[PDB]
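Colleague: First, the structure itself, so that you have it in front of you.
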Amino acid sequence: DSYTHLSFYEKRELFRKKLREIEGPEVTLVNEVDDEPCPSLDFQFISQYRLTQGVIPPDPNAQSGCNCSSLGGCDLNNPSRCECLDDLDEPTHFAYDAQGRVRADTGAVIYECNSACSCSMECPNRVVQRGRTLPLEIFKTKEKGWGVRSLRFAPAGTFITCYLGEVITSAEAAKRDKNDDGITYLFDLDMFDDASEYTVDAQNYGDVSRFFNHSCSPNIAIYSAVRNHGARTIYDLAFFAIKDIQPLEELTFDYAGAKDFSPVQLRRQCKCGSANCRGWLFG
Ligand SMILES: Nc1ncnc2c1ncn2[C@@H]1O[C@H](CSCC[C@H](N)C(=O)O)[C@@H](O)[C@H]1O
Ligand SMILES: [Mg+2]
Ligand SMILES: [Zn+2]
Ligand SMILES: [Zn+2]
Ligand SMILES: [Zn+2]
Ligand SMILES: [Zn+2]
């Protein structure tokens, strides 16, 4: 809707109310830049993928887990016991260190524990699952529309959040004609399969990561975090810090290979401002 019957204050207060109702750590809104009161009030905040028509989810009959049974669950210092890690090359280790941060030597694929595993929810191998721990702020950037930044220092390897949205088909992707601003592009789930062609559209439903902007010099990156032992047509898109992040520093990831820069079928350039900037065109 245009929401013309709602005033600057009413609209902004409604977006704030909407943020307050998110579970886990606080999310704030700020626009010290222009008088855009808030992002779309239609947008919904979800804690897991919102599946759609024709999207076959992983079969819980193909689920397997582990036998590690001790205090705190699975033992960082003994990864060769944990069946959840068998698909890794030697030397097997968990993706996470004693600090609960992704290791510098961890590859693109994180293998987390699942409902099938005997370990409790406090397992070191359920970091993504336990979700965001940092307070975040949706703020108005100078040239790139809305953006997100942390209120707290974040060491490299710190888990931030997952990219959520409607999971949709190629057929559905074509049916949605996307152009205007606050238009997200699609995030292919192509890390493993190609037949699936499942994609994540955060226009109407998503996470705070829906407001993360592109940088050619990013401070966060996507780790494909797999739990379910079926076919991997659907898996978690997990943001971790790849650089130490100052308070109030804009969270940016490299969209290339992940989030599209144009609608599936005039243009606006990259404003990340990095010296290495590739001048990537949007739309
Ligand atoms: N480096 C960059 N330069 C210019 N526009 C950018 C950008 N990174 C992201 N964007 C914009 O952000 C969109 C993705 S959705 C991210 C949040 C968006 N800024 C909003 O206001 O809701 C892109 O389609 C593009 O329009
Ligand atoms: Mg890709
Ligand atoms: Zn475990
Ligand atoms: Zn285990
Ligand atoms: Zn396990
Ligand atoms: Zn750039």
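Numbers in chain A come straight from Swiss-Prot, and the residues shown are 195-373, 376-461, 473-490, in order.
If you check the header, you will see the structure was determined by X-ray crystallography, 2.5 Å.
Using the three backbone atoms N, Cα and C, a Cβ is placed for every residue, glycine included.
Relevant sequence annotations retrieved from Swiss-Prot are reproduced here:
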| type | residues | note |
| --- | --- | --- |
| BINDING | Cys260, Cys278, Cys307, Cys311 | Zn(2+) 2 binding site |
| BINDING | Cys260, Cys262, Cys268, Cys276 | Zn(2+) 1 binding site |
| BINDING | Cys268, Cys307, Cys313, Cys317 | Zn(2+) 3 binding site |
| BINDING | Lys338, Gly339, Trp340, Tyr381, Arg406, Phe407, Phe408, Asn409, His410, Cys477, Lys478 | S-adenosyl-L-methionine binding site |
| MUTAGEN | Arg320 to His | Abolishes methyltransferase activity |
| MUTAGEN | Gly378 to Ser | Abolishes methyltransferase activity |
| MUTAGEN | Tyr451 to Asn | Abolishes methyltransferase activity |
| MUTAGEN | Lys455 to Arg | Greatly diminishes Clr4 automethylation and causes hyperactivity towards histone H3K9 |
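Mind mapping these onto the model and telling me what they sit next to?
Modeller: Annotation note: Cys307 (Zn(2+) 2 binding site) sits in a coil segment as assigned by DSSP. If you take the C-beta of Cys307 (Zn(2+) 2 binding site) and look for same-chain residues 6 or more apart in sequence within under 8 angstroms, you find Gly259, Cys260, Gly267, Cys268, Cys278, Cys313, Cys317, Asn319, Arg320, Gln323, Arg423.
For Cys260 (Zn(2+) 2 binding site), the Cβ neighbour count at a 10 Å cut-off comes to 21, with all displayed protein chains included.
In the structure as shown, the Cβ atom of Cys268 (Zn(2+) 1 binding site) sits within 10 Å of 26 other Cβ atoms.
Taking Cβ-Cβ distances under 8 Å and a sequence gap of 6 or more within the same chain, the neighbours of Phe408 (S-adenosyl-L-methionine binding site) are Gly341, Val342, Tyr357, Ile416, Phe435, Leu447, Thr448, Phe449.
Following the DSSP three-state reduction, the secondary structure of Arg320 (mutagenesis position) is coil.
Around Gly378 (mutagenesis position), the same-chain residues at least 6 positions away in sequence with a Cβ under 8 Å from its Cβ are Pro233, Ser234, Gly339, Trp340.
Following the DSSP three-state reduction, the secondary structure of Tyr451 (mutagenesis position) is coil.
The Cβ of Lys455 (mutagenesis position) has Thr380, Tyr381, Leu382, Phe383, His410, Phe449 as same-chain neighbours under 8 Å, each 6 or more residues away in sequence.
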Colleague: For a Cβ distance below 6 Å to any atom of ligand 6, name the recorded positions from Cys276, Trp340, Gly378, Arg406 that qualify, or say none.
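Modeller: List returned for ligand 6: none.
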Colleague: Inside 10 Å of the Cβ of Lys338 (S-adenosyl-L-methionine binding site), count up the other Cβ atoms and send me the figure.
Modeller: 19
Colleague: For a Cβ distance below 6 Å to any atom of ligand 4, name the binding-site residues from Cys260, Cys262, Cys268, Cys276, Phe408, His410 that qualify, or say none.
Modeller: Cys260, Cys262, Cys268, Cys276
Colleague: For the recorded positions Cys278, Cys317, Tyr451, which residues place their CB under 6 A from an atom of ligand 5?
Modeller: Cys278
